[PDB]
Amino acid sequence: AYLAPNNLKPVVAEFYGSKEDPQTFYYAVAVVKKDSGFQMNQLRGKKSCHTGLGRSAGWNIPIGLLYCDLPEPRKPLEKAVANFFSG
Amino acid sequence: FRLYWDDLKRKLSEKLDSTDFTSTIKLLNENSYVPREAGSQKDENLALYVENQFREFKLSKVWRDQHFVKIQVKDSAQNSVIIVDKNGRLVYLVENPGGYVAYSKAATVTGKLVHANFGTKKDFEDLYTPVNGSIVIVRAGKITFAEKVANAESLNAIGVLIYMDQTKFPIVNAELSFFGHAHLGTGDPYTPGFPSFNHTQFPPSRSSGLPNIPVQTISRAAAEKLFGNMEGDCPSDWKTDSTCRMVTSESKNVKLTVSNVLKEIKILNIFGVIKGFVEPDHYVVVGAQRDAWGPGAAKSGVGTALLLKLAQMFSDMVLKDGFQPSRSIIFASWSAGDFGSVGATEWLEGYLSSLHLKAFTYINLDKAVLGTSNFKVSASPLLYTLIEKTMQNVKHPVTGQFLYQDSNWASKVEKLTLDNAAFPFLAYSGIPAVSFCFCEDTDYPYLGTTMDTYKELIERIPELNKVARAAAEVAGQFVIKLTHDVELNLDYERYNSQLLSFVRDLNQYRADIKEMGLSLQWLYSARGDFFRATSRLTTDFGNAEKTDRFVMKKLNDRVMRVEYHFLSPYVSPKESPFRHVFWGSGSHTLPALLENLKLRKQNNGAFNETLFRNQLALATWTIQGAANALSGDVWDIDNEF
Amino acid sequence: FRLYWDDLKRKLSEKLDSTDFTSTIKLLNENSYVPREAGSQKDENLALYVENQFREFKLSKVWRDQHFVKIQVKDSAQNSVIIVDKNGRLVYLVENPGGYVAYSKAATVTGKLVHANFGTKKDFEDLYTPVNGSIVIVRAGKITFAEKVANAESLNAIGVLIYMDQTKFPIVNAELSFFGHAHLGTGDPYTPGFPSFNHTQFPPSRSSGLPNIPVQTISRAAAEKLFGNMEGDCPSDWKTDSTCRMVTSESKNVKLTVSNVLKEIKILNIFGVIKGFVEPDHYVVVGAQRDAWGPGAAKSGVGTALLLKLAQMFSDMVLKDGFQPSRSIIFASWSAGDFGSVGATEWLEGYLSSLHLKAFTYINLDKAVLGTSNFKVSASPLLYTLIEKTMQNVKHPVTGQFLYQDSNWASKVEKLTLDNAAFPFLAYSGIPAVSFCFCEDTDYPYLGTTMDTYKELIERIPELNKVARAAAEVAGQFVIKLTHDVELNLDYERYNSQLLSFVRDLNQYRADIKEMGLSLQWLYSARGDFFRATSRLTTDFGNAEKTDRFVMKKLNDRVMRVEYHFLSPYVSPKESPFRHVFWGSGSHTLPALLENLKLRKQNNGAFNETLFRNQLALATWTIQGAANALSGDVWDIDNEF
Amino acid sequence: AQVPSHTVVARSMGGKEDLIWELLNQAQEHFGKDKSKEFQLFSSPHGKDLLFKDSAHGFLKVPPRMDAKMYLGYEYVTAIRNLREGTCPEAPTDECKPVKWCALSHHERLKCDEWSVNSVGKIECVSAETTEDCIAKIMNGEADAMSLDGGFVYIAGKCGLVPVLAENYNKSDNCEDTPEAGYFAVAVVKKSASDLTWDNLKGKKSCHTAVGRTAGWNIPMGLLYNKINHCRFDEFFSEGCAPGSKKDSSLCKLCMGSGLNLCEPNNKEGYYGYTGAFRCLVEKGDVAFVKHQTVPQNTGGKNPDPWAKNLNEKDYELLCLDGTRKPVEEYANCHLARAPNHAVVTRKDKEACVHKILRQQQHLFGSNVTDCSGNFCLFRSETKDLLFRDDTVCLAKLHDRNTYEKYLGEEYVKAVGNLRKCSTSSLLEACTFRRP
Ligand SMILES: *[C@@H]1O[C@H](CO)[C@@H](O[C@@H]2O[C@H](CO)[C@@H](O)[C@H](O)[C@H]2NC(C)=O)[C@H](O)[C@H]1NC(C)=O
Ligand SMILES: *[C@@H]1O[C@H](CO)[C@@H](O[C@@H]2O[C@H](CO)[C@@H](O)[C@H](O)[C@H]2NC(C)=O)[C@H](O)[C@H]1NC(C)=O
Ligand SMILES: *[C@@H]1O[C@H](CO)[C@@H](O[C@@H]2O[C@H](CO)[C@@H](O)[C@H](O)[C@H]2NC(C)=O)[C@H](O)[C@H]1NC(C)=O
Ligand SMILES: *[C@@H]1O[C@H](CO)[C@@H](O[C@@H]2O[C@H](CO)[C@@H](O)[C@H](O)[C@H]2NC(C)=O)[C@H](O)[C@H]1NC(C)=O
Ligand SMILES: *[C@@H]1O[C@H](CO)[C@@H](O)[C@H](O)[C@H]1NC(C)=O
Ligand SMILES: *[C@@H]1O[C@H](CO)[C@@H](O)[C@H](O)[C@H]1NC(C)=O
Ligand SMILES: *[C@@H]1O[C@H](CO)[C@@H](O)[C@H](O)[C@H]1NC(C)=O
Ligand SMILES: [Ca+2]
Ligand SMILES: [Ca+2]
Ligand SMILES: [Fe+3]
Ligand SMILES: [Fe+3]
């Protein structure tokens, strides 16, 4: 949103904890079905549910974590992630 | 299904695995095209063949151009060299030379003879005997012929003879004679700075670089018969034959007669284009030289063969395969590339208005294949990063490893020599250029002779096909890397090392600059401003959207004139044309300032203090001017306070 | 919402019936600003006042730019003009002139005095008395001072005395002095070509324009004492008074002494800018001179008044009202316009690499309001249609009529003279420039004078508020009409009538051109090529969408550089800076080619035939090259076949 | 991983931000968490996460100093930018890139660029106009190092930078090893006025180095704060020269930097720095707050600039905090407090590189080099104390102690912490926005 010709700035941020101790950060986690038999490193070719393209907790931390195990060509990212997950 | 860089590189390699260069080098060396003087009939048939092929590969526009140029050919009377005494009555004939130097003045003179090792400007001080009042001989190689005649003419000589020894140029035949042009500079000389079209009425004008002395080439056995009568011994620093000698005997004398007449010939240039889809008016030029004095198999056949095959691969790859280049591509075949390459220079000076900020790269496919040992590149420094990545993706044709073997090659690179066809583009027009050869450790021996034929070239280079395939791959890598993507690959930060090398070279003479009474520190600050300029521009390429086109056009127009702003705007283009403050000739460039300060430590009385202080003012404000022109606008400077 | 044109000129008139110029012209004539030579303290206080105002009006960015120049100022000793008898015994003096001439020489001489009309070259060749070795007198007006001294220097005279008669200049006070710069060319002469910043470290140099002869301005009543001693009648063709006489009597002879000293003073330029919303980096410069020698309300008062009120008006229309410009606007107050306009020329030579191809119009507000009757404009031809539309909107201040009375006005326009401040933008840089004045038929009497002040100004013009309202309205129409729209209103059709005028002027010498052996046809075809380029460009505006921006930027860039391509690329910008081939100075311009050609018929020997061949070749190829660069890409130039 | 919150974006120029905050601030009170039963802001019947999250509880203002890149941080901007461009760095540390130094206001650009050429090419220069902006420019990535005094070492310490090398002052044969304790802050008054006293400072003119610095602002006004008990200092003193403070104050309008450069915290003003505080002390002030070494460095023809050429030591005497007089020659028995020496700060990833390049770059251009005119001396300067403190001897190594908490010591962190509610520097507010 801030890359030109947009130039947009954040003006009001929102809080996630209780009213007593306001938290500003929030965690990103990966939820899976029980007894499905995957750890983080077998995570290949299995059908994955993302929340958006460029959203923080759903794209950048999952693809950034498993990112450098991908084969060449890395760019464009969606081609290699598209060949990485089986749909 | 769009195409990205990986698919397009393997698509290019699938094209290069199929083509056969060797049949086309054998086809540009058939008996119907083989002796190609400039403007002669045998040039014309090849020119219609190249225009016909460019129509046959379905290029988007094929167009040609013809204009009239003065060259200088042999008269019916035979120029010759001869040995006489003080009276002239003793007559012993040496020889009658077949080859001739174009643009040598027509005169007959006598005199004693003095040797020089190459005619370097360092040589005539290291020489023992005084040079003036006497004919010189020089040994062919390491500089252009025009610099030899310009140096020996600058020290009041009378004539220049040129020969090829056995150590530098090992050839079996001791009879072979050769050729070279003597214009210091480039282009048709009798129209300096304006085009040779017949719109320009052909006014009487004469270039300021033409010589005044008769220059002649002799063979090797013709040189040794002069070495029999001359008495002396060469220094052992000159790696040479055993038979060289310095000066003549005292009763002896050498007269040479030179008779060459001007002729007015017709010059062709043959062009084709591939249109672009995003920006059609911005284009990249790829050239080649079409004629050469001998048969010309190493000098013109390989360049034209590589040009025709790149036309086949790129027009085939745009039409059938589905490639979409964002910028246009101009294929060019220059003629009279051998008299200082007058085709290219008259083409720029014809169409300099239409090429202003439009063209942004030349690639020189001339003399690409000369051997198989090294890889020698020479380019304007915006292409260096580009060449980096290309040298990581081209395998050497003999050994399977890559060409980027030495991690520090940007300092080994020499600047563009004046006989190279890219030097009028970079030095004269401010367009980034590149040339490249697969040069052997020793240079190709019979280059401009009559011995340059095909079967000698296949005996010297045993696998011509894989080497020509590697050079065609490097040129294809360049053309795709510039014209596939929204971002230009001209790396602009590479000029920072060049400015740092200049100021670091002047920082040793700071001790005398403080003696004149003027400080250096404004030029330190000018280098600083160019660094913050390219840093701010790298930030602006950071914070932009890549998908959007209207902002990336505004940035690419700001990168595309980072070379135009180094052309010095205080000198006439008609008088001293090569206006590039780094890389060009004159009294305005930066080596001329380093030289003109370096003279003062000699305390000779030869340096010129007013010319120095003037040079420092103009060079300082030129560097600071380019730094202001990069960083933004008029109001974002960041001026004095 | 949006604001269209007819809403917006209405909003300008509603902002314009409120402002008051009269109080500001009183403010620039108070006792805290009134004598302001360049570099004086009052100049710097006025520059702090203006640079405060540009902050208070909420401009987007306000910036200062200073540099050091060399002017010439009076010495502590007087300079006099003093009659010397032949005896050498009794010595009589005429005046100690309060006013001086800039850039003259410090000298003292005696000799005969000879009247000349205005110092036209026609006058000096019409004279009967030989000119050489004798001081001259001329009348001010119709020519710059520097060309009077230039002609009197070419005819080998020693001294020049300049005065104001009553017929051309009707005033009451006969004892009045004035001022003028004598430098032919413009800019700071001790740094020609390169700017006068503190990075150049001021190398030794000198311009070509500086005369070597003393110049002095004398009053009318001083001229009556000199005309009391002379004899030989003025001829009746000189529309003059009844007192002027031709040469001195043989007894007496005058003595001119002029003693002036150089000085190095600090120059301030104040700027402020309003940003754009579609394309911020292209801009349009509006200027005014900030100082004058005497009290100076006609020269620099009305310019700074119009400038401050316009900056208030457009900053108020953008901030409060909702006007949205598409391109930036730079408002500018430079000093030292009186020494041949060095405050602007040193800026153009300063930042030429950054406003290459960016600044597309300069407007001059200087000397706007002098007379109340007429309306005179002088401009580049690209702006003519623009001015025509403005003359169909603005009403006259005195009568209710419009300005567009004469429907045939494009021929009465005279080219920009060198004492105008818009001349280095057009002729040196290549920016289309426009100046205008409400001027009475005879020029304004006390314009460089100690009596130029607001009292006598409001005596001449009894309604100054309405006329200043009209001139600010015209400059408002120019800025708004240039800036609100996606299409520039530069009319490139207009150079075509100039070219037809030139080739038609050469047809009457086709008889002499045919005798030399060279034809004229290629120059006709050059005119035709420029016609088809402009017609093709107009049709390409016919087929373009208007809301689209990427296909209107590519058609606006071709319009912006139709002015730059008429600058000659074949001359050095230090040796002769004004390179516009139409409107320039030197041997390269087109009336210089005509003025070379007509001298062949008289057969003196002054014609230079080789020079004429080079001028025909270079003029033909410059016009033909602009005609190539206006129409399409490279491949769409049609050749001679 | 942890990520920053969702934000309401808006324009950068037109805004309008105060109507967004004015709207939502009156919205979360009445409508936040069961505050109205009729309408819910953070829940919906026909969907979830509409216009806001259903996990949000409140809205606070983004400070006006914080732009986009400082909002996301540096680690997260670098991760998203590398994920777009596709680089995946290997990074073994063999050769290091040239360090992009940061310098302010066109004198430090001169000395910095001369140092850029006299090096091989290892030190580059990027400018700024305040020190507070150059700290942000380190946090973005457009510069790497800086030399800051301890008050701005506290600010850049809060923001996430670390100190690497710490300037010494005491001459020794081994000073790269030795950890110096620090330097003493004093206030300097004259022999013309003998009525002045630390207990009697009401309505007197007070010259300062600049806002945020140790000896000029933090140490004296932290001690004056516990007596005067209120945050405003423009009402305690009558006048005084302190640059960088707000343009309205009397503290702004005593200074001299003309024109429009009044209270600009850099070498545009004459009165900026230690020596410029001594200039307003000599010219127009009553008391100045400087280091103890200021009066010896401007006494007795050490400065060739004439106003300090004429002056003398004995007339100027420094005042204790109880109310007595003790001489400038004897500074140890009378000082305001012991403030730590200045320090070079950089990001946590380029710590080893700036350590290595400045250690090597020190020995070439240090205090060993004589004949400074006609050569380069990095630690000397043209008496304006630019890019480095002029009486540095060597850049001391920091081992076991590289954190603003550990380096600044407990008494100074407490001494700034007693003033933290009075601080008005916007970048400190934006850096302390991060903390829950
Ligand atoms: C343009 O110039 C060329 C070269 O000057 C002209 O060609 C010459 O024409 C004359 C007259 O017919 C011949 O005697 C010469 O032999 C021609 N030169 C050559 C090299 O063949 C040409 O006629 C000119 N005009 C046009 C329209 O092309
Ligand atoms: C040194 O430079 C000066 C400055 O160019 C030369 O002096 C003059 O240069 C002008 C060109 O502007 C020419 O007319 C002549 O070359 C010189 N004119 C004179 C001496 O009246 C000078 O020639 C240069 N060389 C030397 C050896 O001094
Ligand atoms: C810019 O150049 C000017 C011209 O020399 C310098 O101004 C002079 O400086 C000297 C010494 O400081 C003094 O005579 C005056 O201050 C100035 N002389 C005149 C006649 O004005 C100026 O110092 C230069 N600027 C810089 C930054 O060095
Ligand atoms: C007429 O034009 C000719 C053009 O050749 C001038 O002659 C020479 O012009 C060059 C310019 O490059 C000068 O360097 C030479 O010194 C000139 N030679 C002579 C003898 O003048 C010539 O000056 C021009 N004017 C006249 C009156 O003939
Ligand atoms: C040039 O040659 C002549 C004889 O060859 C000689 O006398 C003269 O000294 C030479 N010139 C110089 C500068 O040595
Ligand atoms: C120049 O002036 C002198 C004055 O004594 C005169 O005699 C001479 O004739 C003049 N020159 C010419 C060429 O007329
Ligand atoms: C100071 O410089 C000299 C010479 O460059 C060098 O030998 C010496 O080691 C340096 N001093 C220190 C403390 O490194
Ligand atoms: Ca030419
Ligand atoms: Ca100048
Ligand atoms: Fe989220
Ligand atoms: Fe400090």
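Counting starts with 1 at the first residue shown.
If you're wondering, the header gives electron microscopy, 3.7 Å.
In case you wondered, yes, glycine gets a Cβ from its N, Cα and C as well.
Annotation comment: Swiss-Prot describes C:104-194 as domain 'PA'.
Mutagenesis annotation in Swiss-Prot: C:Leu500 to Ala (Swiss-Prot position 619), described as 20-fold reduced affinity for transferrin receptor. No binding to HFE; the structure shown retains the original residue. Classification of C:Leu500 (mutagenesis position) by DSSP places it within a helix.
Here the residue is the original one, while Swiss-Prot reports the published mutagenesis C:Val503 to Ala (Swiss-Prot position 622) with the comment No significant effect on binding to transferrin nor HFE. Under 8 Å, Cβ to Cβ, and six or more positions away along its own chain, C:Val503 (mutagenesis position) finds C:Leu523, C:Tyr524, C:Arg527.
For C:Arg504 (mutagenesis position), no same-chain residue that is 6 or more apart in sequence has a Cβ closer than 8 Å to its Cβ. One mutagenesis experiment named in Swiss-Prot is C:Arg504 to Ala (Swiss-Prot position 623), and its note says No significant effect on binding to transferrin nor HFE.
For C:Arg510 (mutagenesis position), the number of other Cβ atoms no farther than 10 Å from its own Cβ, over all displayed protein chains, is 11. In the three-state DSSP reading, C:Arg510 (mutagenesis position) counts as helix. Quoted from Swiss-Prot, the note on the mutagenesis of C:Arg510 to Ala (Swiss-Prot position 629) is: >5-fold reduced affinity for transferrin. >10-fold reduced affinity for HFE.
For C:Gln521 to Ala (Swiss-Prot position 640), Swiss-Prot lists a mutagenesis experiment annotated as follows: No effect on binding to transferrin. >10-fold reduced affinity for HFE. Within the same chain, no residue at least 6 positions away from C:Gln521 (mutagenesis position) has a Cβ under 8 Å from its Cβ.
Listed in sequence order, C:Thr620, C:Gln624 are the same-chain residues at least 6 apart in sequence whose CB falls under 8 Å from the CB of C:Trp522 (mutagenesis position). For the mutagenesis experiment C:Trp522 to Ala (Swiss-Prot position 641), the note given by Swiss-Prot reads: No significant effect on binding to transferrin nor HFE.
Reduced to three states, the DSSP call for C:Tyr524 (mutagenesis position) is helix. What Swiss-Prot notes for the published mutagenesis of C:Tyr524 to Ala (Swiss-Prot position 643) is this: 20-fold reduced affinity for transferrin. No binding to HFE.
For the published mutagenesis C:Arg527 to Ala or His (Swiss-Prot position 646), Swiss-Prot gives the following note: No binding to transferrin.
In Swiss-Prot, a mutagenesis experiment is listed as C:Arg527 to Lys (Swiss-Prot position 646), annotated with the note 5% binding to transferrin.
The Cβ of C:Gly528 (mutagenesis position) lies under 8 Å from the Cβ of no residue that is in the same chain and 6 or more residues away along the sequence. Under its mutagenesis entries, Swiss-Prot includes C:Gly528 to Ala (Swiss-Prot position 647) with the note: Large effect on affinity for transferrin. 4-fold reduced affinity for HFE.
For the mutagenesis experiment C:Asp529 to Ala (Swiss-Prot position 648), the note given by Swiss-Prot reads: 16% binding to transferrin. The Cβ neighbour count for C:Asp529 (mutagenesis position), using a 10 Å radius over every protein chain in view, is 21.
Under the heading of mutagenesis, Swiss-Prot lists C:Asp529 to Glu (Swiss-Prot position 648) and annotates it as follows: 57% binding to transferrin. According to DSSP, C:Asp529 (mutagenesis position) is assigned to a helical segment.
Under the heading of mutagenesis, Swiss-Prot lists C:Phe531 to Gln (Swiss-Prot position 650) and annotates it as follows: >5-fold reduced affinity for transferrin. >10-fold reduced affinity for HFE. Proximity of C:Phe531 (mutagenesis position) to non-local residues of its own chain (separation of 6 or more, Cβ distance below 8 Å) is seen for C:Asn496, given in sequence order.
Here the Cα atom of C:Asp529 (mutagenesis position) is found 12 Å from that of C:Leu500 (mutagenesis position). For the domain 'PA' (C:104-194), the number of residues in each DSSP class (helix H, G, I; strand E, B; coil) is 16 helix, 20 strand, 55 coil. C:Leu500 (mutagenesis position) sits 15 Å from C:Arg510 (mutagenesis position), taking the C-alpha atoms as the reference points. Candidate mutagenesis positions C:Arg504, C:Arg510, C:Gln521, C:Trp522 yield C:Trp522 as lying near chain B, with Cβ-Cβ distance under 8 angstroms. When other Cβ atoms within 10 Å of the Cβ of C:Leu500 (mutagenesis position) are tallied across all protein chains shown, the result is 13.
Of the listed mutagenesis positions C:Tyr524, C:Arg527, the Cβ environment within 10 Å is emptiest of other Cβ atoms at C:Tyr524.
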